[PDB]
Amino acid sequence: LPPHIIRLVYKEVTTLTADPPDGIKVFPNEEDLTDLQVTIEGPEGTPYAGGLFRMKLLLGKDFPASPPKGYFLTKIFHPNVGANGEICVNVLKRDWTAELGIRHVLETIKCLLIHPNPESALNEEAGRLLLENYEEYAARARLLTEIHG
Amino acid sequence: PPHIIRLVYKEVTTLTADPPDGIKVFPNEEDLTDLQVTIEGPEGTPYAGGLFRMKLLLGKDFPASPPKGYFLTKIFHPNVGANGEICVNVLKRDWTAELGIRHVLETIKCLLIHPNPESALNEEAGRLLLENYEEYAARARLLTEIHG
């Protein structure tokens, strides 16, 4: 990364590692800071309860101009998580500016486990069930959590 | 009612010892079923920087049924009604009797980041959120500056 971007990423990761959001543990990668790994506890009162969900934030590309690219490394049944694990946070792409930190990105992803957005879903099956047959969506999400979480 | 008293106290302790980010609970001996709470407005939302007072009213069937929630701080939000009531459909969605006050508050904080415009209690805010987000945020931010 360019030196001036490295400085900002190092500040962002330090403050985030020192004070991580509730239920999130951050594991910075000394050799490569374009690659921030995170684990998110599946919130209680959701089908993901009890599971640990590994995820990765890619701080390369155009960050801070553009939001970082997020991937779940833990398999998950979620309307906003695609087949490659890619996370599409519609709120974040609309709301983003270069002043928003990584704390808000991670907080926004964790909160999306509680309030998934079925509209314009990446996993259409999960989105279709969430709206039309919530208990079926919960069952599948929970079974995937028991295997992968 | 004993199961209330002992559980109320048990929840407070868990929440005073390991408080959720930006959330504080204030128990009241005079009326334990009326729990005062403050939630900090999440960064990146029009509510950022505001301190949002609220209260949970625990029914005598708690935790078989979720508590009922009210914002005491005025807020512009699709799921908060004119009297400050928090839509019972958000708490009820996945409620089970093993859940407690922590999950109710986590869910409400998360709802400030991800409001739901459909079947909104504040139909004004729900509509603006979907069609003109810029005006939605601006209105929520202005009310936050006054009330938060």
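What you see of chain B is 9-156, where the numbers are those given in Swiss-Prot.
The way this entry was determined, per its header, is X-ray crystallography, 2.2 Å.
Each Cβ is built from the backbone N, Cα and C atoms, and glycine gets one as well.
Copied over from Swiss-Prot:
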ACT_SITE  B:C95  active site, glycyl thioester intermediate
MUTAGEN   B:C95 to S  Loss of function
MUTAGEN   B:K117 to A  Reduced ubiquitination activity
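When the mutagenesis positions B:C95, B:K117 are compared by the number of other C-beta atoms lying within 10 angstroms of their own C-beta, B:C95 comes out lowest. Counting in whole angstrom, B:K117 (mutagenesis position) lies 14 from B:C95 (mutagenesis position) by their C-alpha atoms.
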